[PDB]
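Colleague: Right, I'll just put the structure down here and ask away after.
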Amino acid sequence: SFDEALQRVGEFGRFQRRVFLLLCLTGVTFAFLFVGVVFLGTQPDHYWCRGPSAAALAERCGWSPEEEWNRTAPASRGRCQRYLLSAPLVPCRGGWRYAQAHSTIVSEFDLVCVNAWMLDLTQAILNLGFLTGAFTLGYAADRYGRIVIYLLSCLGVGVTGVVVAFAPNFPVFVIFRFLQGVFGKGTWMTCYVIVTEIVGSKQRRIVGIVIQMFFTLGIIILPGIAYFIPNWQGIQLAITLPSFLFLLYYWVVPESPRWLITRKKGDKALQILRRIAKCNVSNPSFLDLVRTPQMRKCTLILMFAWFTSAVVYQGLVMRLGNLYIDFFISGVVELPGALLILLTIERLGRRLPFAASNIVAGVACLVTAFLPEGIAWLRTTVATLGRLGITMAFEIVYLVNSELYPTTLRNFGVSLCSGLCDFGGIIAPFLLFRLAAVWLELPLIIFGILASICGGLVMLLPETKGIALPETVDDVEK
Ligand SMILES: C[C@]12C[C@H](O)[C@H]3[C@@H](CCC4=CC(=O)CC[C@@]43C)[C@@H]1CC[C@@H]2C(=O)CO
């Protein structure tokens, strides 16, 4: 059986540790990608418009632009207003300047008060790219090989990073950031699938948890790496460079054997086992994804949980809010929860800590809803506890999701769940604003109820414990 064969080969070897380290480096690069948007756009100290006579005056006073800021309209900075030479203070459209030496995307692309809509639209389009990337890349990875798709996706990530680094204007930047998003989702998700596939079904929990740990390590390094290489071109190039180095290695990290032995070849899979022995269906379909009743229910609850967790996390971070030390603290805070799951699993069921995390997040949201005019410390710590619970939820969710889906289609359904998560990420801010206009703290209550029903629902899962991985239709064990 596919279990005895993997038993003959060492479950954990030096080669497996090396490929794990390489794919964790891929994961931290992906983490660099997602968190790049915030630091990429930092509002400068000031900005103001220019006029013809104003330009003539600045020609004699171009040095020390803060002098021009002191002399220019204070908006009554900038509030996108301009002076026409009790003088006319009308808004403008061009001739903007910035006194901040730290180059930013906002300064280069001239994103202003009437133009911050596209400042948010950059992130929105990135989420849309993530969604379509999951959608297309799951099918592409199921049809073709997995390793070849990862290397191909990484190539695209690198070229997209370079081109958005050297983008002349806005629309090309937006389109190629969309392409970067699809490629990044593909490479990250394939990397997760491959690390889950290579290892046997006892040390998979540490595999997923440590991948998460490397993601947290990347967001941790993000604040530290940002202080040096200030030029926005520099940080963008630093983000995109490791993708090429990942593309560099092909001989290591071979094709997954379990996926390979699916009647497509079989003989090739045996050769791969010998290579790692140094130490000692035309295509996937939706209708097949949903046709089975119990599998349909499992899929529906999984996508529901992805959606609710993503939206409550987005709401909580929006409620939360320096520019480097705060990011560093947020990075380090995430580690103890991941350690908590790392220690907890194999002593308890997998669905229980997820349900506990969802209940904790809902309770935290409900508590933060009340006492609006009280002290800030209690609301702050309760919101932080809810956020920590919701991240703990994410790590637990990735492992369970990978187990429920069958091996004949693994990257397919998980991509759909990730796509619903991305869609919730897109739709969160509009819902937040709409439900906050009527009355404050109402979205927090709604998200608390949503998380409560989510945690109640997860109890219907088949506990995904000690069953290894299911083959084709054997998924519906129950
Ligand atoms: C929440 C984490 C950061 C971020 O939130 C991740 C999440 C994994 C799923 C995921 C995929 C996306 O397409 C958007 C980001 C995100 C939703 C991560 C799990 C651990 C990690 C952290 O612990 C860092 O906060």
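Using Swiss-Prot numbers, chain A covers 3-78, 87-95, 121-315, 333-373, 378-534, in order.
The backbone N, Cα and C atoms fix where each Cβ goes, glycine too.
Pulled these features from Swiss-Prot for this protein:
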| type | residues | note |
| --- | --- | --- |
| MUTAGEN | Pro289 to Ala | Decreased TEA uptake |
| MUTAGEN | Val363 to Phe | Decreased TEA uptake |
| MUTAGEN | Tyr380 to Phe | Decreased TEA uptake |
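Distances, neighbours, how buried they are, the whole picture for these features please.
Modeller: Note: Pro289 (mutagenesis position) has non-local neighbours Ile182, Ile307, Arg310, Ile311, i.e. same-chain residues 6+ apart with C-beta under 8 A of its own C-beta. The DSSP secondary structure for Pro289 (mutagenesis position) is coil.
Following the DSSP three-state reduction, the secondary structure of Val363 (mutagenesis position) is helix. Counting only same-chain residues six or more apart in sequence, the Cβ atoms lying under 8 angstroms from the Cβ of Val363 (mutagenesis position) belong to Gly480, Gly481, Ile483, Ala484, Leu487, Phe503, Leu506.
Taken residue by residue with DSSP, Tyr380 (mutagenesis position) is part of neither helix nor strand, so it is coil. Within the same chain, residues at least six positions away from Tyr380 (mutagenesis position) with a Cβ under 8 Å of its Cβ are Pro258, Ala261, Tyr262.
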Colleague: Quick check on the gap: 8 residues absent, flanked by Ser78 and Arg87. Distance between their CA atoms in Å?
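Modeller: Distance between the Cα of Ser78 and the Cα of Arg87: 8 Å.
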Colleague: Spanning 17 missing residues, the endpoints are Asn315 and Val333. What is the Cα distance in Å?
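Modeller: Roughly 34 Å, rounded to a whole number, separates the two Cα atoms.
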Colleague: To the nearest angstrom, what is the straight-line distance from the CA atom of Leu95 to the CA atom of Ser121, with 25 residues unmodelled in between?
Modeller: 11
